[PDB]
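Q: The structure's right below; bear with me while I get my questions together.
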Amino acid sequence: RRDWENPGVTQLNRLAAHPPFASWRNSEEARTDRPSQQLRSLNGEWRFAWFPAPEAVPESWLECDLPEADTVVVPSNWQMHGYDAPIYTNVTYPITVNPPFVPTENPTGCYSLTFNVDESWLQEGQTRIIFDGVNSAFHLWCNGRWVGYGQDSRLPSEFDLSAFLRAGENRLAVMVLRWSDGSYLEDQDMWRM
Amino acid sequence: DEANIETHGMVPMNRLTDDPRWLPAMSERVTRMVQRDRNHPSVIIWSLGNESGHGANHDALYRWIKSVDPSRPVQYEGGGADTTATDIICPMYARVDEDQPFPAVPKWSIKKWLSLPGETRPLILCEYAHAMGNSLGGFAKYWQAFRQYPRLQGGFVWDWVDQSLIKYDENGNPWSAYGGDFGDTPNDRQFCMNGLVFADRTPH
Amino acid sequence: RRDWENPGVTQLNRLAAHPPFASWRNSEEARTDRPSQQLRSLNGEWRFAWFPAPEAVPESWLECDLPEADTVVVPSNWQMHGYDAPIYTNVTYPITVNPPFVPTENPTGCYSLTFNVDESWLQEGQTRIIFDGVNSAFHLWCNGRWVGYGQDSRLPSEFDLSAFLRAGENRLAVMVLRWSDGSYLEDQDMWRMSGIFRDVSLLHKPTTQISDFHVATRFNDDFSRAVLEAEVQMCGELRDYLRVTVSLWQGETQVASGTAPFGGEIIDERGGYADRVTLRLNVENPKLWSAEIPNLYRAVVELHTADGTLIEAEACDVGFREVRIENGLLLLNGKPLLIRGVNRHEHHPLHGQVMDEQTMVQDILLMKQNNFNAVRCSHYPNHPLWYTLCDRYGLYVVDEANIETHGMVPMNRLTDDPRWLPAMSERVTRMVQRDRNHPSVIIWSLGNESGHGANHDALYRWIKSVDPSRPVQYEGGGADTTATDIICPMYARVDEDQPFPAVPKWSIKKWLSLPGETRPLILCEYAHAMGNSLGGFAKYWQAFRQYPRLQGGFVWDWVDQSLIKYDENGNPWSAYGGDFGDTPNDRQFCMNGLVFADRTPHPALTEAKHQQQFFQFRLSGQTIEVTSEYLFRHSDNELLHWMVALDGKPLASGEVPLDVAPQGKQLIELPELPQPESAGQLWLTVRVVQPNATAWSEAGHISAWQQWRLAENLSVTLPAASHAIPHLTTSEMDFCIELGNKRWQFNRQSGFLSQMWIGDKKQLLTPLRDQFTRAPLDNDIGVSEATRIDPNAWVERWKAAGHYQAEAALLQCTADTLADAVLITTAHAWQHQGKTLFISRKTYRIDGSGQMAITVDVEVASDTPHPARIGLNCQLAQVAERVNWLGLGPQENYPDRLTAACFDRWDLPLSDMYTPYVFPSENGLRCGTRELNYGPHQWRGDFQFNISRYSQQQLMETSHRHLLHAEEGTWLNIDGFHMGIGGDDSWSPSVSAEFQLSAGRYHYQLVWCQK
Ligand SMILES: *[C@@H]1C[C@@H](O)[C@@H](O)[C@@H](CO)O1
Ligand SMILES: *[C@@H]1C[C@@H](O)[C@@H](O)[C@@H](CO)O1
Ligand SMILES: [Mg+2]
Ligand SMILES: [Mg+2]
Ligand SMILES: [Mg+2]
Ligand SMILES: [Mg+2]
Ligand SMILES: [Mg+2]
Ligand SMILES: [Mg+2]
Ligand SMILES: [Mg+2]
Ligand SMILES: [Mg+2]
Ligand code: NA
Ligand code: NA
Ligand code: NA
Ligand code: NA
Ligand code: NA
Ligand code: NA
């Protein structure tokens, strides 16, 4: 579907936006703004591989780690790790102007993470993942099954992972597109990463 | 707090923002921001984005905000800095005394702008005093005007920190790079360095 | 992907919306609006198969025809072909409310068409397909390959098939989903149907083409000069040799023409639109457009090269007119409008929601003939031809986005939600893009009954911003929200407030003046015309004329949404909600029109015609003052006819030509009125006749009328000494009276006249008894259900009080002989649960002349609900061919709905005295009657009456007119007083106090004699 070349599709299966949540289960903690056991961070070491276009991504990657991937820190901008060049252009778009299309050679960052989920989170309630910032668009899969898609590099994209996880280890796979129809709305005078 | 919408490179600049087919995407960038940030007292004004001309999508979005959150004014500089999509005259680089009468989107002297026939809004520059390199000459002239005129309520200097990036030489020594230093082209060279402080926060 | 359960996907691969195109390749054809060889209709015979869900559709279907499929006509609604039942539900959604999901069992219509395509369409240019209407969502494939998807059942969806077609035979496959997330925005109170119900066409455009064009007309202060501004956009490769010429024609005369290369003015720091250009043409003394005189020009837009070669041409009709709101008034060409409007659904009793030109024309003519000047597209953009016809015939139109979410709780649950902003925006933006060049469209509406949410505020500003030429209105959320330029309530009463919390409906007169309010008020819906209704219609009209800011309204509604069903013998009958097995359903509530489904008028239409007249009259002595309510035209096709009659007998008449300027007055002096020779009341009637035929009426058309009583000479002439004296025969059980060959029998235990004979012929089948009830009207019923009684409705109050069950108890029955007559005296009480509801005292005086004088005095307990009527009734033994009376008519009229009727001598076949409302009820009354004739009987007095082959009992026990059966004889109901019918709304008591029978004591008198 090339959702990334359609301003009519800015997301798929994304949850409604809302003020910062932490789902405290102790009120005094909520009063003092202390860490909540219900809001966990997935930042740290992830697996990442770079491809020149989405078409080059192997299907194996959805179900299994690519051996060639490297381990890198997240959050990060892939240009900062040297996988491709960051570009500094002020007004002129860094891509040919032909909305809503983007180049066929479109740098694609394949990120994945194997992580644990305690059964307690799965026995009751809802487990959602929150990506505070992904530039510029992306598809998400969990344990090989597709969950959803998102655009707008500067707002959080949230998805309900409740029906996709299992107790113990789980693996996320995030295919991130450098260019998308959202890029047409992201022409700020700054480095393009 | 400003929506992630800038389509500066379009010709004319409002080509997308005046196109209803782009209303949905723009809409999500403005509504999702308000939904997330509306309980922060530090946010006092909402902005519809930057340099995307003035299109009807702006007017619809301006109204949506006015509707959902009457507590904070809405501003937007595109299309001339004083359109119907802004509660505040918010030009970028309008000079203190000198007019720059560009066609369609003139940049009037700020003192003169306030009193144009029928005008009554406050004026706060969204960008002024471009701090690129050895600059900030004439800074005091703005301040003197802001203090003498009630409706000149100040501005946002352009900008805080140079967007320089660190590169390493043959010897492994770090150096400050700018546009084109990564083999990027086309590029706008040093134009990305306009701050009051260097990228490491040392003041200029 | 289940794109039909995601409000974020309203289409895929669909092309931009734009005004009506035809891609002519000859300018004169464009000028004349002739058929274009580049616009083909694909309407006709298609293949179709129905499936219970999209999952059951065979993949084979994409590649080739399903054998099981049938051949059917397109456009159509598949329910009208019998594939599934149409459903009639008003507010409650027809599917479970669980947005954005729809039922798994989702009726799916698989249509396909094999057709040819000429290589000349493919060798160059673009070939697109256009679906003017698909209900409610669909996927499209061409030659087996997937093309795109579309939602919004009321606007065209277009797709480029250029790369998918091949010269020769081709096959389209369209899978239509009955339900989709779009349905949540389509909860209009009408039949729920589905299918490809509006036109399907192929349009060929050149690669370098006109992709959009907007036309504006601005004027000077007195409208004596105008500027026509035409903005034109193109697609394709720009080249310096390209040009656009826009020329303006008034008939065959070229009024103006301008040519320019592409390249608009600078808009911002990045420049201007290199792919657009604006042409401005000056027009001196333009002929202005209005509903009164729909003057039109033709605009032709040619895209060509500098050397003069035409690439293509597009065109439109142009109406020079300005609409603006100023100082609280809606002005058209600077004059304040008075909207005589009606809401009109696209409904055909045989074809469902498929519209055709003949039906449209028929509606427009009847509308105009009935003094309407405006229509509200309730509640979605209409088939495109509709606008062309309004522009040319002349009607003011309110164009409304297809958005209604009435079934949500609360009403604005979706419209206040930003996730639904995108879907809603397309419903508004695409309508504007399509219809903005039509002069008949004067106001945009954001939809209907969707509460008031922030999405409405955003879309209200979008409109104001792209098209300042027309005001924006919207009723939701209280009728006077920030999303409306006009206060446009539904069913707000004239004088009576209905202070509901949050969304009160104030008296319109008071609403205007609430603190801080300054806008004009035009009801988006009023005078609910369900069944026997329109009671109090004059009250609205009187207020609209008295209050400048009360600028009219749209009656609800034009046509009953009944559908045709066939019985065992194959005969047709009119069906409503539930009649197709649909449930839940809202039964008859889909029938609220001024006309029946087949366009035959209901009696209410004539009341509408009269109150909406364009000429007002006053009489002073021999002087008649005629005032014109036209804003623009002189009465150049009108003559005033007048006639003076004495009790029905013509005394004199004449005619005078009308020559009144818009808003002017004309005095006409009548000639000396020669005294008359007999007692009686002289009545003056005037009528305005249009001698010449017009585009909407025939020569002789009567457009207005009025009557006045003139002198009356009361009869003081003492009868004449009867030739004989009636004889009284008393027996244990009866008082009989004999006179000549006539006999009357009064039963002593019942206290009623049980039989009357002419010679040996009995004249009654049922005795003559008082009657205090009526077969309930729709307005009497309200929402009351046997399964869910509304205790506040009139019918429920009457039931509960025992009105329909009360039995007559005799209190007295005596007989006396007078010098020349026999006098019978009776008294009866009607009781229920031990309470006396009514007491009826009467005298029957039978004299030597054979006349029977009946005097009736009734008492009605103060604490019982006011009764439906106070009269007598009986079943006559005979059936006669005609009914002749001296009273108000000729059509059915009631206390609160009799202004249009005239006092005169009328004579109609008996069946005309019965009004076949689909849902039967009390009907066919005539009021203000001084003499009634039927067979050899005559009744004289000052009463109201109805006469037919159906008892009230039957009418009240029957739900559909097709099941009524003529009883033996003729049922006659003669009322001293009858309650009004109401209709301000039909779900709450709406009869005004002044029309309720609350006086407590009532008197009436009648004379029954032979003729
Ligand atoms: C105002 C907008 C900002 O993003 C920069 O482009 C600045 C000039 O450096 O102008
Ligand atoms: C106003 C809205 C319309 O669709 C109908 O529901 C009418 C009542 O029959 O009220
Ligand atoms: Mg997209
Ligand atoms: Mg703990
Ligand atoms: Mg495991
Ligand atoms: Mg910029
Ligand atoms: Mg350069
Ligand atoms: Mg959808
Ligand atoms: Mg409704
Ligand atoms: Mg009258
Ligand atoms: Na100041
Ligand atoms: Na810069
Ligand atoms: Na008025
Ligand atoms: Na209805
Ligand atoms: Na005349
Ligand atoms: Na009935």
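All chain B residue numbers match Swiss-Prot; in order, they span 412-615.
A Cβ is built for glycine as well, from the same backbone N, Cα and C atoms used for every other residue.
Sharing the features that Swiss-Prot gives for it:
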- B:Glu417, B:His419, B:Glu462: Mg(2+) 1 binding site (BINDING)
- B:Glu462 to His: Slowly inactivates galactosidase activity by reducing the binding of magnesium. It increases binding specificity (MUTAGEN)
- B:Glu462: active site, proton donor (ACT_SITE)
- B:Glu538 to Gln: 10000-fold decrease in the beta-galactosidase activity (MUTAGEN)
- B:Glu538: active site, nucleophile (ACT_SITE)
- B:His541 to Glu, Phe or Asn: Poorly reactive with galactosyl substrates. Less stable to heat than wild-type (MUTAGEN)
- B:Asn598: Mg(2+) 2 binding site (BINDING)
- B:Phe602 to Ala: Decreases the stability of the loop 794-804 (MUTAGEN)
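Neighbours and distances for these, please.
A: Proximity of B:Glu462 (mutagenesis position) to non-local residues of its own chain (separation of 6 or more, Cβ distance below 8 Å) is seen for B:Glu417, B:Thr418, B:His419, B:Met424, B:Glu488, B:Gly489, given in sequence order.
In this structure, B:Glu462 (mutagenesis position) belongs to neither helix nor strand by DSSP; it is coil.
DSSP classifies B:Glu538 (mutagenesis position) as strand under the three-state reduction.
Cβ neighbours of B:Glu538 (mutagenesis position) (same chain, under 8 Å, six or more residues apart in sequence): B:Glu488, B:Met503, B:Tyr504, B:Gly566, B:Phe567, B:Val568, B:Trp569, B:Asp570.
Listed in sequence order, B:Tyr504, B:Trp569, B:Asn605 are the same-chain residues six or more apart from B:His541 (mutagenesis position) with CB atoms under 8 A from its CB.
Under DSSP, B:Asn598 (Mg(2+) 2 binding site) is assigned to coil, being neither helix nor strand in the three-state scheme.
Remark: B:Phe602 (mutagenesis position) has B:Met543, B:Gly590 as non-local neighbours, by Cβ distance under 8 Å and separation of at least 6 in sequence.
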Q: Measuring Cβ to any atom of ligand 12 with a strict under-6 Å cutoff, which of the recorded positions B:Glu417, B:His419, B:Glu462, B:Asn598, B:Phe602 qualify?
A: B:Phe602
Q: Fewest neighbouring Cβ atoms within 10 Å: which of the binding-site residues B:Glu417, B:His419, B:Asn598?
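A: Among the binding-site residues B:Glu417, B:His419, B:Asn598, the lowest count of other Cβ atoms within 10 Å belongs to B:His419.
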Q: For the recorded positions B:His419, B:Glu462, B:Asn598, B:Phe602, which residues place their CB under 6 A from an atom of ligand 6?
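A: Checked recorded positions vs ligand 6; flagged B:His419, B:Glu462.
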Q: Provide the list of recorded positions among B:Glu417, B:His419, B:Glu538, B:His541, B:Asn598, B:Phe602 whose C-beta sits under 8 Å from chain A at the C-beta level, in sequence order; use 'none' for an empty result.
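A: The recorded positions close to chain A are B:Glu417, B:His419, B:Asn598, B:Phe602.
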